[PDB]
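Below: one structure, written as structure tokens.
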Amino acid sequence: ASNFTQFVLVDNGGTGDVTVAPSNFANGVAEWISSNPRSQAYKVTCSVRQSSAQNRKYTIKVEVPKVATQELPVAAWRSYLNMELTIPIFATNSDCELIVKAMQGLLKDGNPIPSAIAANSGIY
Amino acid sequence: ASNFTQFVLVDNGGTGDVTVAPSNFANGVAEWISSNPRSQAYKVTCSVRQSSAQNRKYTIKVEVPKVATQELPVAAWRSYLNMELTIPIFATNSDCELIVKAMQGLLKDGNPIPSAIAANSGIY
Amino acid sequence: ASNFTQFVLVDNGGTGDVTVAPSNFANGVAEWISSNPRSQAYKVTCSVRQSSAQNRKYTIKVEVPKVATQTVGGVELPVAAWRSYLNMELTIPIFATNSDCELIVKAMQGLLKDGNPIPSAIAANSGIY
Amino acid sequence: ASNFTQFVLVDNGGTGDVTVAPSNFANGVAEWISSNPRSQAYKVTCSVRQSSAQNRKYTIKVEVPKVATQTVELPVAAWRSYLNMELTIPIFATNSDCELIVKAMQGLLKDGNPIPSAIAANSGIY
Amino acid sequence: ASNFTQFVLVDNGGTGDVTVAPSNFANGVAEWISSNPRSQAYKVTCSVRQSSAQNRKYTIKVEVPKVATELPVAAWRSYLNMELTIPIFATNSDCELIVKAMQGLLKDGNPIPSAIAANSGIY
Amino acid sequence: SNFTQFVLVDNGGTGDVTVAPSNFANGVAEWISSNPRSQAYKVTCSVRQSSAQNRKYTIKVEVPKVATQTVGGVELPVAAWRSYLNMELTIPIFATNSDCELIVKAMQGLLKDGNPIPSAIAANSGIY
């Protein structure tokens, strides 16, 4: 019943895929990392908590490294995703499924926001 | 050249789809909303700015309403997504495309985090 | 594809209309100007923001110039002798449907329609009594 | 001979027109009301005063109610849209100058133009 | 129909021209950049506002990077800051004249662009 | 000396505005179209070490609206108003002459006819 499992973070077609695997759990925070050394690893974390009388709040983070040798194995830099999702306690399973779909549609290929990010440009 | 365009936020198969359309732009914040009344609308915003000498930072928000009549047309409640993505200025187009894919893989159907959200449960 | 477009501010029957054209956009404020020099231009601005949890608020401004020529030494500059300033604030609750908003627009139109008291009073620069 | 008269605020083509009628005058403020109960009424006010040595200032207000019944049933406005208009006219303005100012206000809000179209969609100009 | 469009910043004769394209707009500031990564990009910004009762002020910035033809970086950057004040009384012809003054200032063969291009002062 | 007269406003060989060297003091080179200064176009240029690694050019241009004002009851040459350009250019000390030539071309392309920014200025409008 444990949903703390390995998954594909970057799908490149079965070959060259970036998988992240469970590596730590502490204080409600589940952690995935792609591989050692951690300096060069993709990182994913997730936690959820009661943020108010009427809301649940997920905090989800992803770190995407630029992998370079500089001679330490290091990330030349990191892109950081910080995601917060608040869901009211009145939400049904269907409500939550709808919310997931909204998040997916937001970032689907060809849509404005992911297209802008992909070009490191703004919406105008 | 304006990327401020209407798109599908919730894909339900061509019928019953939730589309959001451009409705406002102010202070670097682009806004989409599905329809009037706004009290019941899906909402999407996006802005991006220089957060440090070396980073660009996107702030992306989505509001998913639970549409109910209570007699005001209202949202019984709202789920709020607050998304922050920091990208270093050294990032190429390919780097940014990779980051988008990481975000997509994070939320793909069947993966741990979207599955947990869909059940309003935690990772354990 | 944007609604930031030129329009007729003073309709004089299609001839010698006062048109205002898009000229600036900053901090959510759209600006139209009739022509250069700006000193003699009609100006229109529009902005809207969330003013409270339950209200959107439009701020609309119009400047009508009295167009003169400013002569001092024997130096002429194109100027407005003076300006009339309209400041319009409209709050619309987030519960408003398309029909609600259309109705609000009609109320504004009816307020200022020819022959009705308030525009008649303004046209005579007199009060309502 | 007084200009404080009833008029059509919302012209719907002779059926369900919203007329507002004189109902109050105090401290220079003329008020029109559509009907009782006031809780559900369209309301219009107008006043004008010398705002500076060289300017007069009109303050014109309109309230558009959303007419509901909130349930003990009260006749109420579920909400109200509030228009506040301030118009300053210099004392040098002729009759013609003032007629021009009115026309500018009218053209601003004419059907099909950007600003009334944006309001009608509860959207911004961008 | 918007004037926020891509243009040639450095004309090299159709071969290795430096083009800059719209990339951001916020708080009245239009931004162009040549390409990603931004670390190596040419950058252009433009904004304009009422600076006084009778004047409007354009603020124009250009960044020229030194970029080779390992982290992608600029070996260094040159910064242009331009401020132009135009009175509200200026006609179309007046504004066109002001632009021409700016163009003549920097035209090939003229003293100031010749001095800059030669890494020298005028004295 | 590179301190020479040039055409500031090219009107096509007809009523061109030239500015000629008129002053040098405290590192500032000055050109003016003609006397009296009340009606003159003016250009100044100076350069200095602004930091350990940068030289900084400070370039100013004044465009007058040229009128004639009559004062009891003589006609004075005046500017009805003035447009002011203040231009600052920072160049790192590592830049070669070729690098500097490239920077100049960038400034030229910035302001070339038909491009957005000079088009916006010419209409006294913004970029949007």
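Residue numbering in chain C adheres to Swiss-Prot, whereby the residues present occupy positions 2-130 in order.
Keep in mind that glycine also has a Cβ here, set from the backbone N, Cα and C atoms.
These come from Swiss-Prot:
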- C:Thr46 to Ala: Loss of repression of replicase translation. 80% loss of binding to the operator RNA in vivo (MUTAGEN)
- C:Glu77 to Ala: No effect on the organization of the T=3 capsid, but with a loss of thermal stability. No effect on infectivity (MUTAGEN)
- C:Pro79 to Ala: No effect on the organization of the T=3 capsid, but with a loss of thermal stability. Complete loss of infectivity (MUTAGEN)
- C:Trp83 to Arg: Complete loss of viral assembly (MUTAGEN)
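Contacting chain D by the Cβ rule (under 8 Å between Cβ atoms), the mutagenesis positions C:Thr46, C:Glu77, C:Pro79, C:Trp83 reduce to C:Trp83. Taking the Cα atom of each, C:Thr46 (mutagenesis position) and C:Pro79 (mutagenesis position) are about 22 angstrom apart. Within 10 Å of the Cβ of C:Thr46 (mutagenesis position) there are 17 other Cβ atoms, across all protein chains. Closeness to chain E is evaluated for the mutagenesis positions C:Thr46, C:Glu77, C:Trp83 by Cβ distance, with values under 8 Å counted; no residue is counted. Taking all protein chains in view, 12 other C-beta atoms sit within 10 angstroms of the C-beta of C:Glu77 (mutagenesis position). Of all the Cβ atoms in the protein chains shown, 17 others lie within 10 Å of the Cβ of C:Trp83 (mutagenesis position). Taking the Cβ of C:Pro79 (mutagenesis position) as reference, residues of its chain lying under 8 Å away and at least six apart in sequence are, in sequence order, C:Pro38, C:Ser40, C:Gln41, C:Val68, C:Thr70, C:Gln71. C:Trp83 (mutagenesis position) and C:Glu77 (mutagenesis position) are 16 Å apart (CA-CA, integer value).
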